[PDB]
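For reference, the structure discussed in these notes is given below.
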Amino acid sequence: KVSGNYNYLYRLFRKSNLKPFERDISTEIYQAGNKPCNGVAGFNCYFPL
Amino acid sequence: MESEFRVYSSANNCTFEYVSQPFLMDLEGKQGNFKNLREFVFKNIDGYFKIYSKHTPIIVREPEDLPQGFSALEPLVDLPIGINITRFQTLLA
Amino acid sequence: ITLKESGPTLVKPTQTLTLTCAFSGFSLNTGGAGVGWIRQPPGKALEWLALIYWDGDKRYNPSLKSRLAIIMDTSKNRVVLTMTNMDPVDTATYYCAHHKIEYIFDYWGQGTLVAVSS
Amino acid sequence: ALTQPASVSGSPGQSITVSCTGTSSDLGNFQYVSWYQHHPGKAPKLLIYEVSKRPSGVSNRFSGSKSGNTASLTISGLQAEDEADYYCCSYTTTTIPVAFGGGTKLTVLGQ
Ligand SMILES: *[C@@H]1O[C@H](CO)[C@@H](O)[C@H](O)[C@H]1NC(C)=O
C-alpha cells in the first residue's frame, strides 16, 4: 500500500518460546516480570502485535 | 432420546463433514452386567493430536476386577489442528 | 473497458464539488488495484489527488485530509469524490483512472473540467 | 524530487531523446517509474512501464533506458503527429508518494 500496508500483523515477544507448528492465536496485554499491570497499556505494558 | 440437544448454541461456519458406520455396542442396555470396554489413548506431539481406539465387546465377570488381557490399539484419528488443547471431555448418562 | 466521468460545469465559490466516475469491466479478484482521482489546471503541471483500494482504504494527498471525502458504492457501479470548501485555483480538469502499483495509472478516463462562478 | 526539460525540439524524422532525473535521497531506490504521453483534447495513454518493459499495443520505435540517477526515452521514425507531452511519473518516499514530471511540449520543424 502506497502510504503503508497495516493489514498484516506480527508478534514481537511472548512469555517463553514455542514448540514447532503451534499457533498462538491468543492476544492479551503483556507485563514485564514483577510489576502489577493489567487492563490498559503504559509502563512495561503494550500490545504484543 | 435426544435430551437437551441445546448444549451447543452458536456456530459460524462448518468445513469438514464425514459420516461413518456407528460404533459397535450391544442393543439397548441395562444396569449391571457391563460388557463393552472402550479404551482410547490421547496423545499430542509436534502440534499433531492423535486418538488411538480399541473396543472389547463382551465382559462377563464380578464387579471391579479389571482384566490382565492384552490388546493393541489401531490408529483411529490423526488430527492436524496445531493448537493448544486443554478441555476435551465427553458426556455420560 | 469504459470509464465515464461526470461533474458540474460551473460551481459557486462556496459550493462543494461532487465528481462521479463509473468503470465497466475489471478483474476485481485482485490485490493492490483501485480507483484514483487526479486533476490539473491549465498553465501548471499534473498533481495527484486521491486513490481508493478495493478494501475501502482511502489515500489522499497530505495536508488535504479534511476537505476530501469518498463515497464507494460496494456495487461495482461508480465512485464519488466530494470535496468541500473549494478554491478558485482548483478550477481544473479531473481524470478518473485505474491504479495498480506498477502501472501507476493504467487506463485513463476522459475527465471533466470545472470552473468557479465568481 | 523529479525534473525534466520544459521543452525540446529537433529535426523531423529522428534525433530526439527526452530525460528525467531527481535527487537520490528523496528517490526510494528508483523502481517503478513510468512514461506517459498526453494529447491536447484527448485522454492520456500509457507507453512505458518500469523503465524498459513494453506493454501491448505500442510500437517498437519507443524505447527507454535508465543509467545512474537519470532515466530517458528515445523514439525513432518521427511523424507529423508525433508531437507529444511526454511525462515521467515515479515514487518519492519523503514527500507526496507520487511525482509527475515537469512538463514537456515537443514541437516539429516541418512547417
Ligand atoms: C495451554 O497450555 C498450557 C500449558 O502450557 C495449559 O496449562 C493450558 O491449559 C492450555 N490451554 C489454555 C486455554 O491455556
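We're sticking with Swiss-Prot numbering for chain A, so the shown stretch reads 444-492, in order.
Placement of Cβ uses the backbone N, Cα and C atoms for every residue, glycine included.
Listed in Swiss-Prot as a mutagenesis experiment, A:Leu452 to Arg is described as follows: Increased resistance to neutralizing antibodies. Decreases HLA binding to NF9 epitope. Increased binding affinity to human ACE2. The 10 Å shell around the Cβ of A:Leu452 (mutagenesis position) contains 9 further Cβ atoms across the protein chains shown.
Look at A:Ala475 (mutagenesis position): DSSP puts it in coil. Same-chain residues at least 6 positions away in sequence with a Cβ under 8 Å from that of A:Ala475 (mutagenesis position) are, in sequence order, A:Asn487, A:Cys488. Record note (Swiss-Prot) on the mutagenesis of A:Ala475 to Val: Increased resistance to neutralizing antibodies.
Quoted from Swiss-Prot for the published mutagenesis A:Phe490 to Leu: Increased resistance to neutralizing antibodies and human covalescent sera neutralization. In the structure as shown, the Cβ atom of A:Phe490 (mutagenesis position) sits within 10 Å of 11 other Cβ atoms.
Neighbour count (other Cβ atoms within 10 Å of the Cβ, all protein chains): 16 for A:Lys444 (variant position). Record note (Swiss-Prot), natural variant A:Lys444 to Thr: In strain: Omicron/BQ.1.1. The unchanged residue is displayed.
For A:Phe456 (variant position), applying a Cβ distance below 8 Å and a minimum sequence separation of six or more within one chain yields A:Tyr473, A:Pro491. Quoted from Swiss-Prot, the note on natural variant A:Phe456 to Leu is: In strain: Omicron/EG.5.1.
Quoted from Swiss-Prot, the note on natural variant A:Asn460 to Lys is: In strain: Omicron/BA.2.75, Omicron/BQ.1.1, Omicron/XBB.1.5, Omicron/EG.5.1. Taking the Cβ of A:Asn460 (variant position) as centre and 10 Å as the limit, one finds 5 other Cβ atoms among all the protein chains shown.
In this view, A:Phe486 (variant position) is surrounded by 9 other Cβ atoms within 10 Å of its Cβ, with every protein chain counted. According to Swiss-Prot, the natural variant A:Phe486 to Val carries this note: In strain: Omicron/BA.4, Omicron/BA.5, Omicron/BQ.1.1.
Each residue contributes its Cα atom, and for A:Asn460 (variant position) and A:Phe490 (mutagenesis position) those atoms are 18 Å apart. For A:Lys444 (variant position), the nearest neighbour among the listed recorded positions (A:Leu452, A:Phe486, A:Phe490), judged by C-alpha distance, is A:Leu452. When the Cα atoms are compared, A:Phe486 (variant position) and A:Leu452 (mutagenesis position) turn out to be 22 Å apart. Among the recorded positions A:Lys444, A:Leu452, A:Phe456, A:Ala475, A:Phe486, A:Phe490, no residue is identified whose Cβ is positioned under 6 Å from ligand 1. In this structure the alpha carbons, written CA, of A:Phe490 (mutagenesis position) and A:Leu452 (mutagenesis position) are 11 Å apart. Listed recorded positions A:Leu452, A:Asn460, A:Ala475 compared with chain C at a CB cut-off under 8 A give none as close ones.
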